[PDB]
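**Student:** Below you will find the structure I want to go over with you.
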There are 2 protein chains.
Amino acid sequence: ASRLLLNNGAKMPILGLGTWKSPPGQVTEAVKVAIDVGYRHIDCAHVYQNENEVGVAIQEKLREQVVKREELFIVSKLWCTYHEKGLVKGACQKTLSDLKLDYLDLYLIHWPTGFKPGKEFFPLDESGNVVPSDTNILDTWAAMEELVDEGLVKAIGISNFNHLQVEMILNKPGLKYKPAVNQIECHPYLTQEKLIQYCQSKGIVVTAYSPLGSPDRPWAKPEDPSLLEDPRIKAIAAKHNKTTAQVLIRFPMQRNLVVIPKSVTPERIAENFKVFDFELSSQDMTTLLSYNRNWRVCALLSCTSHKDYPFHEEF
Amino acid sequence: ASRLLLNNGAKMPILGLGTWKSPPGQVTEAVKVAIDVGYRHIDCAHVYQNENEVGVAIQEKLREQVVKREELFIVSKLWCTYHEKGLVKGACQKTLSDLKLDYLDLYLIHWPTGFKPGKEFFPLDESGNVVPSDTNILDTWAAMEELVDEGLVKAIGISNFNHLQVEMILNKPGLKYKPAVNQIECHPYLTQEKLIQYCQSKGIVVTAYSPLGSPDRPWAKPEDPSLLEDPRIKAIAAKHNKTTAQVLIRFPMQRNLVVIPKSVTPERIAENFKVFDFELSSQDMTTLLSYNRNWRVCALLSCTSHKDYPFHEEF
Ligand SMILES: NC(=O)c1ccc[n+]([C@@H]2O[C@H](COP(=O)([O-])OP(=O)(O)OC[C@H]3O[C@@H](n4cnc5c(N)ncnc54)[C@H](OP(=O)(O)O)[C@@H]3O)[C@@H](O)[C@H]2O)c1
Ligand SMILES: NC(=O)c1ccc[n+]([C@@H]2O[C@H](COP(=O)([O-])OP(=O)(O)OC[C@H]3O[C@@H](n4cnc5c(N)ncnc54)[C@H](OP(=O)(O)O)[C@@H]3O)[C@@H](O)[C@H]2O)c1
Ligand SMILES: NC(=O)[C@@H]1C[C@]2(NC(=O)NC2=O)c2cc(F)ccc2O1
Ligand SMILES: NC(=O)[C@@H]1C[C@]2(NC(=O)NC2=O)c2cc(F)ccc2O1
């Protein structure tokens, strides 16, 4: 199955290109190659600091006629700093302006944690912790529903919301629109079994980010495990004659998740796409599921003491 | 959901109206009432022999501009006797003339076991066993695929096919169209766990039939079980204040199977549609799934010796 049906009836492609860490000059050729390769799903976000450059690529392919706008699935996110109702719309409008679009297929609240409104993405205080916003999660969803009603975003989702937080959006009195997706970190070390199960039971679509363990994350330490270099998984890639990266993408796909591997390497963007012609066995699925360490790659450490920090619960 | 997504773009209505056993003297009002109520999916077959009286109901509500052909999802199936590659094309046409439709949304090969061409639906040899045709299943699949190129049917599929029979069509050399749906028997007594997951893995939608156990089946014996009377199932219903039949239709929808209950009674047709306003619990589901006793209502016993009789394989 190449696409998942969402709540709004939209068909969301099961595989997308990640743009976090993709430098400005490199993201353009990368979005282009992706599209040429077959990727019709692209993952953006304001804090990634390259949406503008990503947009130039999509514009070039539409001009070149390789794609019609209704063939791509553009996703973006609301940074924790524009959580305050009156700031939401304006932020959506900047993402659209940069990407050079009329509407976003899906717009997500980037984190359950809202930050102090300001120029800087991470308004740190005197102890290295984030200066929290006053904002409550509900008004924000309410601010997000207004975008759908205005026809600026086809769908609205959540990202990094634990099952408790998810639940409250679901029970908010007078709810108009239901979370379409909940993009969460997921790979062999963070299998997210319970949360995936909850989201799916509530009809929400789960999108796995950092599928390859995010080798390039700024804070990586040369002592942490490395999924691309885990011998046990090289073992499985052997039997399929695919790369670990290909087996690390098939994995969430077979669990029914959208996967969004990142890469600015033309050769790799293609390698990551050839994953529709093979199947990890049931035991392969079972094997990779046992590799769980509850090991997070993106844990937003500066917000461990924020009222809405998502990761203190079991899920 | 309320409409599923097929491997061709289509979205198939989650609930349909069955028409096996509905006498022609009542199938027309049956369909008409169903449409009014809100059904946009009717399940038909040539062997049901009321395909003409169904067409009338369609034709009538279409002219009253109550619904558009664009909105309906009419389904029919190829009788065992037209398995010969030459007969397919015309058998389909016969269906379109009866139903008075210019194309079908989903046409299924009723059974994996074709019989000898003739005016009889069940050509019984001396011993009451039925006479088969030396036809080749992929070849029939070939004729089905041409209905799609021809523009006659929007999608094609299979019914009563085990995993080995399906898999042989998935590997067919130069396969143009792939099984959109697999209509199989499914209810608490025959839960269909292995096949159902085999299928959903292939991106093949499943359609459960005889969802209420088929109490009207000609071959019912007093000793046989009664899903609707089952006091255990009655308890789940009781809890949700809904009724057994409603519980039983909800059952497949929470497993991602479209379900097609049959009824020629306008009161039950309305009732059976009122199943989107409640939810069976994780336990209710576990409860209902454990009732399975590998009990089948449709076993095509006259074909147990047919080269292709589907029910010898585990799944
Ligand atoms: N909503 C959120 O809160 C959230 C959080 C985190 C991430 N995300 C989304 O998820 C995306 C994916 O996560 P991620 O960027 O952290 O990391 P990732 O995709 O797991 O890993 C990216 C790294 O893997 C390399 N790589 C990619 N394909 C490869 C291949 N076939 N062989 C070898 N190396 C390969 C990349 O190299 P090159 O780039 O050099 O090719 C890059 O160093 C993000 O970009 C973002 O769009 C969303
Ligand atoms: N592909 C295949 O091989 C295949 C095989 C069998 C069936 N099917 C399809 O699946 C459909 C459903 O299966 P089925 O006909 O075997 O039987 P079913 O749907 O399990 O049950 C039909 C019986 O249930 C009764 N009923 C319906 N709604 C009811 C309600 N709310 N309360 C109480 N009784 C209710 C009907 O009575 P009234 O009509 O008198 O109300 C009838 O006696 C078929 O009609 C056909 O379209 C496909
Ligand atoms: N440590 C974290 O959890 C986040 C992860 C995260 N990446 C991502 O895609 N979403 C994020 O919020 C991110 C992105 C940045 F541009 C800067 C920091 C940053 O840290
Ligand atoms: N015993 C069986 O398996 C089938 C079931 C079946 N009902 C059904 O919907 N599809 C079938 O083929 C059926 C329908 C008939 F009109 C006549 C006989 C008949 O027997």
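Here chain A follows Swiss-Prot, giving residues 2-316 in order.
The header says X-ray crystallography, 2.8 Å.
Just so you know, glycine gets a Cβ as well, placed from its N, Cα and C.
In case it helps, Swiss-Prot gives these features for our protein:
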{"type": "ACT_SITE", "residues": "A:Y49", "note": "active site, proton donor"}
{"type": "BINDING", "residues": "A:10-19, A:211-273", "note": "NADP(+) binding site"}
{"type": "BINDING", "residues": "A:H111", "note": "substrate binding site"}
{"type": "MUTAGEN", "residues": "A:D44 to N", "note": "Reduced glyceraldehyde oxidoreductase activity"}
{"type": "MUTAGEN", "residues": "A:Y49 to F", "note": "Complete loss of glyceraldehyde oxidoreductase activity"}
{"type": "MUTAGEN", "residues": "A:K78 to M", "note": "Reduced glyceraldehyde oxidoreductase activity"}
{"type": "MUTAGEN", "residues": "A:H111 to N", "note": "Reduced glyceraldehyde oxidoreductase activity"}
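Any idea what these are sitting next to in the structure?
**Tutor:** For the recorded site, A:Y49 (mutagenesis position), the DSSP three-state label reads helix. A:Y49 (mutagenesis position): 20 other CB atoms within 10 A of its CB, across all protein chains.
Under DSSP, A:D231 (NADP(+) binding site) is assigned to coil, being neither helix nor strand in the three-state scheme. Using a 10 Å radius centred on the Cβ of A:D231 (NADP(+) binding site) and all shown protein chains, the other Cβ atoms total 18.
Of all the Cβ atoms in the protein chains shown, 22 others lie within 10 Å of the Cβ of A:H111 (mutagenesis position).
According to DSSP, A:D44 (mutagenesis position) sits within a strand segment. Of all Cβ atoms in the shown protein chains, 25 besides its own fall within 10 Å of the Cβ of A:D44 (mutagenesis position).
Taking the Cβ of A:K78 (mutagenesis position) as reference, residues of its chain lying under 8 Å away and at least six apart in sequence are, in sequence order, A:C45, A:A46, A:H47, A:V48, A:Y108, A:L109, A:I110, A:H111, A:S160.
Look at A:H111 (mutagenesis position): DSSP puts it in coil.
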**Student:** For A:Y49 (mutagenesis position) and A:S211 (NADP(+) binding site), determine the Cα separation and express it in whole Å.
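**Tutor:** Distance between the two Cα atoms comes out at 14 Å.
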**Student:** Cα distance, A:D44 (mutagenesis position) to A:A221 (NADP(+) binding site), nearest Å?
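**Tutor:** Spelling it out, the Cα of A:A221 (NADP(+) binding site) and the Cα of A:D44 (mutagenesis position) are 22 Å apart.
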**Student:** If I take the alpha carbons of A:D231 (NADP(+) binding site) and A:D44 (mutagenesis position), what is the distance between them in whole Å?
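**Tutor:** The separation of the Cα atoms works out to 26 Å.
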**Student:** Counting across all protein chains shown, how many other Cβ atoms sit within 10 Å of the Cβ of A:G10 (NADP(+) binding site)?
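**Tutor:** A count of 13.
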**Student:** Of all the binding-site residues given, A:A221, A:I261, which residue's CB has the most CB neighbours within 10 A?
**Tutor:** A:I261
**Student:** Three states by DSSP: which one describes A:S211 (NADP(+) binding site)?
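**Tutor:** A:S211 (NADP(+) binding site) sits in coil per DSSP, no helix or strand.
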